[PDB]
Amino acid sequence: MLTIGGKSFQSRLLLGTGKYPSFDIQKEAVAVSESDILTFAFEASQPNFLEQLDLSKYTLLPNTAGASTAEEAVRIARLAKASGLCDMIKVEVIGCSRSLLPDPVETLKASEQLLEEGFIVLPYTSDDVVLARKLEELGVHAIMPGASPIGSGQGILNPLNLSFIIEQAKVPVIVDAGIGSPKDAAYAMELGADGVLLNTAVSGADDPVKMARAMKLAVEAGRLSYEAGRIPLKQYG
Amino acid sequence: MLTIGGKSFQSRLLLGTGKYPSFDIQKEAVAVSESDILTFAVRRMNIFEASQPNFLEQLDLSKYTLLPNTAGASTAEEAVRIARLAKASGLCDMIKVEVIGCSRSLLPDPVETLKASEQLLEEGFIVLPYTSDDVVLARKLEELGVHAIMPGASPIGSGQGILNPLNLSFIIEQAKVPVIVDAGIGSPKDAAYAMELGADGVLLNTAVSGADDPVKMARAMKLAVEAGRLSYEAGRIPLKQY
Amino acid sequence: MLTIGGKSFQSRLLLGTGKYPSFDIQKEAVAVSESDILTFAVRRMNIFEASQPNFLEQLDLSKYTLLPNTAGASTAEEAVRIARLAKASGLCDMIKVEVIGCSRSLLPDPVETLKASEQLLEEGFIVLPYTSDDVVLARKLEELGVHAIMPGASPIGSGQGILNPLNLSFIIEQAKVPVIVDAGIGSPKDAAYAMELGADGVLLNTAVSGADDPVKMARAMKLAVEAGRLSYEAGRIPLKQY
Amino acid sequence: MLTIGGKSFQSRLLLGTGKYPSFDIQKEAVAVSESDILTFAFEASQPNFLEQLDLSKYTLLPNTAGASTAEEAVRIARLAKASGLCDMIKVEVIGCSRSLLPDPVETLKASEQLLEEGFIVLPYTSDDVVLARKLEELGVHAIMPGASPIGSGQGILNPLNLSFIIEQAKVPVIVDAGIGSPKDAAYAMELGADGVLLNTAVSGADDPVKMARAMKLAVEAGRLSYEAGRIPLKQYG
Amino acid sequence: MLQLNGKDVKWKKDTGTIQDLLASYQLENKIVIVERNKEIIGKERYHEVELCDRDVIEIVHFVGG
Amino acid sequence: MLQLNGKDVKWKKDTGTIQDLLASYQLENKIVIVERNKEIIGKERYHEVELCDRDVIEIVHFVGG
Amino acid sequence: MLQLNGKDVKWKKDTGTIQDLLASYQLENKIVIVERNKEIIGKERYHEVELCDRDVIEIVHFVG
Amino acid sequence: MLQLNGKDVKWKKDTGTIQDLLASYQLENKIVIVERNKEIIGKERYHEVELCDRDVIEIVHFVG
């Protein structure tokens, strides 16, 4: 199975929790997903989804979502363990106002000092074939390259680069950032991905419930192709 | 609910039966696919040779609808003589009209497919042309009163996926009988994608046939189709530009 | 040396004349393109209106070969009546056979283009069909004894470049008269690419027409074509896989 | 014009000198290119091309080609200025035996310490939108992202990513690594590139002479499109 | 009384020739193709083919493609 | 003397029926379609259509596509 | 009298702990995280950590 | 007696400079770069820099 930091999960789908149209839908989409692993990030009373939720059956994936500095990030990480519900981090250094793409220096730097204080680290990175390696070359128990930019579902804008990532790494690889439909989810697994993390496609779907189920199938299908066989691209003279 | 010629099919996936490594895997891949509708070809029965198993003779006919095809006919007349034969079988009403025009590409001859289509219609067939994906041509076949339009994604057994979404989309968008995408499909990737452009269904052979673990793959395509169709009804996030 | 109907053209680029921002730029873009061969259309002369400039009436005819087309004909008969008219002009021998079949896509009707092609051949035209890129269909047009095959890259004025190399390549590879790629081309990118799959030449209109600096672009395509053709004869490094 | 470190060059084509079939051809391809700017990297007598060459009309672009460490690289750089013919560096940290792709940490680190001792630096990088910025954010007078891996002419495997690079940077951008034909050369310029550096396509052509001329046109054509206008991709419902 | 490019125009006088007609509409110095009752008319025959008055002309020309 | 799927086979006896024929070649328990002088023969008529001996059969069946 | 979330504010009856502080704000039962003097303060230490009245507490919630 | 390019080697007549060293190898006119004691040594200093006989010189050429 997919196994990260020595615990395993039968679903190679990781689903996010941001920006759904309603709790009634987020709640439903999450079940229909069959996910285990979900990422999280004075006023007036409202429900909070995490405290309407059994905490045995899932495996929480906090992120550092809102930091620019590996400083600002290190806090959201230690701020996490203060709750004492989590024991796994997603490293996310948004640096570009326009694209929301990982910052190679802070994402790397931050990954080092979280790894000292016994954290389970899986960073968000690019597709610099090497930048994968580098992060992993300092004890990282899962490398998380991004297929496209975040908010826009453009899928794997570059296989090859990520197809390399797969061949060279010894821990698990999970594509996140920018999947748009199953078509994209399933493409990841076929080049050898161990899993797909995705928010926007589901949340923004206008039937996140359905689209949840569809992604849930997609990852499987994809993983089964790779699982064995696959017709070669046929050439002609 | 995929519905061709007034009959409905709960599985949007149509699976072919050609060129599997053994019958014991073709039988098993077909089950796992959950298909209804499987396509067969018509060759001369091998009379003077020796007792050789036949897959449809195995086939539990109560679980499948047959979709005989024209593969082998190089002209329309040939194509018809095969549809006439398949129908005398008493076991099938639909016909997949297939006039391969190019021996290297295996891409259909448009004028022949048009010709055998309109004959077969006169003869009361549920006619589903295998076509190229020339947009105007799809429409033309449609205007014959064909029961499904069935454009290739890329060439047959040439596992290239959807090579021209833009055309397939013109085809989907103008259609008034269902568009089953057939021919090309290499990965679930592709099957899925076809569904996500609103193809009415997918017919596929080689990608399971030749996947060297065909059952594992058949499951895989079973799901890719479901996956696509679902994230088609769901409506999905656009592509942000910059 | 691009050679169509027994006459040769030193410029592999054919340029259209429709829809430029002003005559003073169309005249200048045409020069800069270094074209020989420019396509025109046939409409009714605007008799009862008022004295309005005409581009061919400007045109220094000593520098250009004309390639009238069929644009406007929705059926073959219409298409022919235009080729007959263009020829009575005394100024052109070639004919671009264009039967747009879809008002939204502007993709050609295959059965009409086939029909008007074989008529015009009987009537002694140098006939260059605008076709879709259905591979078998290209061959069919060719078997008529057409003088060039002219597949679209993507739809007209729909600046999408080569959407299906694979087909264009089947077309290039089987051809026995020259394949001018026309329709689609958005960037020099595209023009170049067509040449690099061994297209015999490129015809293009909108990408210069509507490039909002048309002259600058015309130069640009002039070069992209040269660039492609050259890195076609040169032979080029393959794509390493891994 | 294209202007790097305060000197300008009328050709936005930079051509490499590696792996031609013969000197007689390399010599000819280089002229036919119209390049200005060419990159360079006990036995028995043979000609050396650089010392059969006038050194006024060109602008030499040494690279650190053979280093794994920014250490090993720093030398090939200072080893350069010892010849006293050059005054411009290409930063190149090959790290992957399989792809030959830039090493984000050494390529960056090395770029800093070459920039102290008054070097003109233009590094080879990826297409990590940010990794461009980062390199440039420490005084780099031209950023050199790679369209594909090196030896294999796969062209711009990702616009968007590099199309971003263009929008965000203030110095010049030159695509190198992996161009295959004019088609690819010209695509670069259209998204706003200031130039293309390329070896393999020309050297390996089997008519490097012709292919030299073709690239020479391509870059121009490409640059002219962008120069003004360009038909939008037409949409349909 | 003619059918000129589909409009029904009154033609000035009793007799006439394809040339006379192009003249009156100022098309003598313009490339145009003329058809008369579905018959295409070569320029070298204008002066010569007679306007059997009350009948069918289409005047036509090249325009940008 | 028959033309069976293109080969010219000798047919054992004086008279016969499409059924007799399938029997002798062991095809009685197999889905096949039979045509006789370009005429397609429905299974419910075998026992009944007579082998006007010296004449043309094609035996045919479904096979994988 | 404590630094509180962007504002400057009063604290009634002097002696007190963090547990108390969330009592006056209506989120004793809810979800929260709280930081006294750029040092993070957690759920399990709620009775035990006393306000040295004048200091910096940053309270947060989980939002989309 | 000097370190020379992977090998250990003799140097005839004791007193000498770098200029001299390239004289015995046949590349006095060619293209070369040379490094004495992990310190780089250039063209313009050729007469002026004397061999302290026992030490490390790395000579290089420009190759494709």
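The numbering of chain A matches Swiss-Prot: 3-43, 50-245, in order.
Each Cβ is built from the backbone N, Cα and C atoms, and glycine gets one as well.
Where Swiss-Prot documents A:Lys98 to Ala as a mutagenesis experiment, the accompanying text is: No activity; no imine formation with DXP. Within the same chain, residues at least 6 positions away in sequence whose Cβ sits under 8 Å from that of A:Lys98 (mutagenesis position) are A:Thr41, A:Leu69, A:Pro70, A:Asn71, A:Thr72, A:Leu130, A:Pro131, A:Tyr132, A:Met152.
Marked as active site, schiff-base intermediate with DXP by Swiss-Prot: A:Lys98.
Remark: A:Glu100 (mutagenesis position) has A:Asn71, A:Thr72, A:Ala73, A:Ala75, A:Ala81, A:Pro110, A:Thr115, A:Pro131, A:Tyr132 as non-local neighbours, by Cβ distance under 8 Å and separation of at least 6 in sequence. Experimental mutagenesis is annotated in Swiss-Prot for A:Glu100 to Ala, with the remark: Activity reduced 38-fold.
Annotation note: A:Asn207 (1-deoxy-D-xylulose 5-phosphate binding site) sits in a coil segment as assigned by DSSP. Annotation for A:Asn207 (1-deoxy-D-xylulose 5-phosphate binding site): spatial neighbours A:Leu17, A:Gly18, A:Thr19, A:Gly20, A:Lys21, A:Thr41, criterion Cβ-Cβ under 8 Å with sequence separation of six or more. The 1-deoxy-D-xylulose 5-phosphate binding site annotation in Swiss-Prot covers A:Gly159, A:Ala185, A:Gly186, A:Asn207, A:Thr208.
If you take the C-beta of A:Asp184 (mutagenesis position) and look for same-chain residues 6 or more apart in sequence within under 8 angstroms, you find A:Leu16, A:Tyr132, A:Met152, A:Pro153, A:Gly154, A:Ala155, A:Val204, A:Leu205, A:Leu206. For A:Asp184 to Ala, Swiss-Prot lists a mutagenesis experiment annotated as follows: No activity.
Highest local Cβ density among the binding-site residues A:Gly159, A:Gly186 belongs to A:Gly186, counted as other Cβ atoms within 10 Å over all protein chains shown. Unmodelled segment: 6 residues between A:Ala43 and A:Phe50, spanning 19 Å (Cα to Cα, whole number). Same-chain residues at least 6 positions away in sequence with a Cβ under 8 Å from that of A:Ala185 (1-deoxy-D-xylulose 5-phosphate binding site) are, in sequence order, A:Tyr132, A:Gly154, A:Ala155, A:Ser156, A:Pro157, A:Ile158. Cβ atoms within 8 Å of the centroid of the Cβ atoms of A:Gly159, A:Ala185, A:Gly186, A:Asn207, A:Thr208 (the 1-deoxy-D-xylulose 5-phosphate site) belong to the same-chain residues A:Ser156, A:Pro157, A:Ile158, A:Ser160, A:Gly161, A:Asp184, A:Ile187, A:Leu206, A:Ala209, site residues excluded. Spanning the residues A:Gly159, A:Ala185, A:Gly186, A:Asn207, A:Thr208 that the record associates with binding 1-deoxy-D-xylulose 5-phosphate, the maximal Cα-Cα distance equals 9 Å. In this structure, A:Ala185 (1-deoxy-D-xylulose 5-phosphate binding site) belongs to neither helix nor strand by DSSP; it is coil. Secondary structure at A:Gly159 (1-deoxy-D-xylulose 5-phosphate binding site), as computed by DSSP, is coil. Cβ-based neighbour count (10 Å, all protein chains) for A:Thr208 (1-deoxy-D-xylulose 5-phosphate binding site) stands at 21.
Mapped onto three states, the DSSP output places A:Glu100 (mutagenesis position) in coil. Here the recorded positions are A:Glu100, A:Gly159, A:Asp184, A:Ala185, A:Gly186, and the ones sitting under 8 angstroms from chain B, going by CB atoms, are A:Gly159.
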